[PDB]
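What follows is a short report on a single structure.
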Number of protein chains: 2
Amino acid sequence: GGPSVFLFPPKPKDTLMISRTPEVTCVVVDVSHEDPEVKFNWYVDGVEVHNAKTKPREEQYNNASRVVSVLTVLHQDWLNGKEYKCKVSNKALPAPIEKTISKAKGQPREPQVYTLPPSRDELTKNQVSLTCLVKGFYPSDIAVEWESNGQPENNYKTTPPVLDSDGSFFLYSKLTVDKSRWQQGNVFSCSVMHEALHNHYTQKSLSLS
Amino acid sequence: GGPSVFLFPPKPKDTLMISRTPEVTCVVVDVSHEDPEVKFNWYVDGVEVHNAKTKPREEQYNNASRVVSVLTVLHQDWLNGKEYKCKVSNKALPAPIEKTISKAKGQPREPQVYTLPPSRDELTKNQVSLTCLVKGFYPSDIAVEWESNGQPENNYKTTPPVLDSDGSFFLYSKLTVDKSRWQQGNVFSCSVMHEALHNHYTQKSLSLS
Ligand SMILES: *[C@@H]1O[C@H](CO)[C@@H](O[C@@H]2O[C@H](CO)[C@@H](O)[C@H](O)[C@H]2NC(C)=O)[C@H](O)[C@H]1NC(C)=O
Ligand SMILES: *[C@@H]1O[C@H](CO)[C@@H](O[C@@H]2O[C@H](CO)[C@@H](O)[C@H](O)[C@H]2NC(C)=O)[C@H](O)[C@H]1NC(C)=O
């Protein structure tokens, strides 16, 4: 017994590209049956708005319900620091629950992007690691991708952002390719999207030296 | 109203060095005042043991209490996969809460450790990044450190372990030094501790080529 509220920011890639649709998501869990109806009020910088959409009710595994409201946001509103408030009114609540999110505050800093070839030690293995170091960025909302000849690469993993000692963030992205592709002289690229880059996008290349 | 239980494994460095003292920690939060007393029963592979120690009661910020029991463990017991069960008996509980932890199961895999010098692009900055790539290890319990001339370095950060595509883990550790120290020819070392290394320890060096 007891309903709670979680509020999620848009996905980094979505806020950075005008072609994409950034959304903020209000998730209500433990919806007491005795009180199913949930009213959502949305506010952007205090001003109530209405372009939200409540997706189908989902059935939890505890005799309770999950109701999700999704609010489409303007890229520029999000990047400019506007606050999004989701107001959840229920009967099983002493008062409406109000949650709030916004972009992290603080001076945006531009990611420095560095590509690092495999250690000579790794050339004895069947596959090698190509490393993309992304550092010095703020806020931590970022997306990183790898590609070669214009097509996405499958076998890569990216660390979460890590808080660095100067208050900015860094991460690494590791791409794994067969040693044969590397040694031939194939060219690989690390793409980085972040608000503090020109056109929200930079890429750095890496191939055999 | 309602008491819960969290169970924490020992610290990686502690299980790997015989000189250190690995402990498992049973944390009880929301200790209903009406029922303060908490009895701890500890079990190692089902066998009850008694070398635990209950640290001073702490006062939460919700009219409830926090009681912590700490169990000293044998390095080899932990690394061999023995299960640690913490049994919390309280009056405000329908039944004693039993929680359980053990080392992650699965074939231990040896970390491959690779040191990577700064990208040539970074030599235009006042400080440079020295990168230690640690990959292919299992389980994810690991510790990484940096040093030069036998002394620990201050300015480094290590990513959490990341699940790689073959089911093993990797991480990176980034050491930041003034460009001047790098270019002079100072030698830096990345130390790695993990159960699947000989003597639970390896290190790799990195200096100007
Ligand atoms: C699922 O939750 C509902 C409440 O949301 C439980 O229902 C109530 O059951 C009590 C009997 O103990 C009745 O007095 C209430 O009037 C019921 N309320 C409603 C809205 O039906 C129900 O018992 C729960 N299901 C299970 C299997 O435990
Ligand atoms: C802190 O928690 C205690 C219970 O752990 C609360 O105490 C009880 O208060 C009710 C009155 O509403 C009494 O009928 C009970 O007998 C009390 N129990 C005990 C063990 O004292 C107490 O009210 C809480 N403190 C605050 C400030 O809310």
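By Swiss-Prot numbering, chain B shows 238-446, in order.
Per deposition record, X-ray crystallography, 2.3 Å.
Note that Cβ sites are derived from N, Cα and C of the backbone, with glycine treated the same way.
Features of the protein shown, as given by Swiss-Prot:
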type: DOMAIN; residues: B:348-444; note: domain 'Ig-like 4'
type: MUTAGEN; residues: B:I255 to A; note: Impaired ability to activate the classical complement pathway
type: MUTAGEN; residues: B:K324 to A; note: Impaired ability to activate the classical complement pathway
type: MUTAGEN; residues: B:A329 to K; note: Impaired ability to activate the classical complement pathway
type: MUTAGEN; residues: B:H437 to R; note: Enhanced ability to activate the classical complement pathway
When distances run from the Cα of B:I255 (mutagenesis position) to each of the mutagenesis positions B:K324, B:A329, B:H437, the nearest one: B:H437
Neighbourhood of B:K324 (mutagenesis position) by C-beta distance under 8 A, where only residues 6 or more apart in the same chain count: B:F277, B:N278, B:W279, B:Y280, B:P333, B:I334, B:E335
DSSP-derived class (H/G/I helix, E/B strand, else coil) of B:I255 (mutagenesis position): coil
Which same-chain residues, if any, lie at least 6 apart from B:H437 (mutagenesis position) yet have Cβ under 8 Å of it: B:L253, B:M254, B:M430, B:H431
List of residues, in chain order, with Cβ under 8 A from that of B:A329 (mutagenesis position) and at least 6 apart: B:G238, B:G239, B:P240, B:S269, B:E271, B:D272
Other CB atoms within 10 A, centred on B:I255 (mutagenesis position): 11
Composition by DSSP (helix, strand, coil) of residues within the domain 'Ig-like 4' (B:348-444): 14 helix, 51 strand, 32 coil
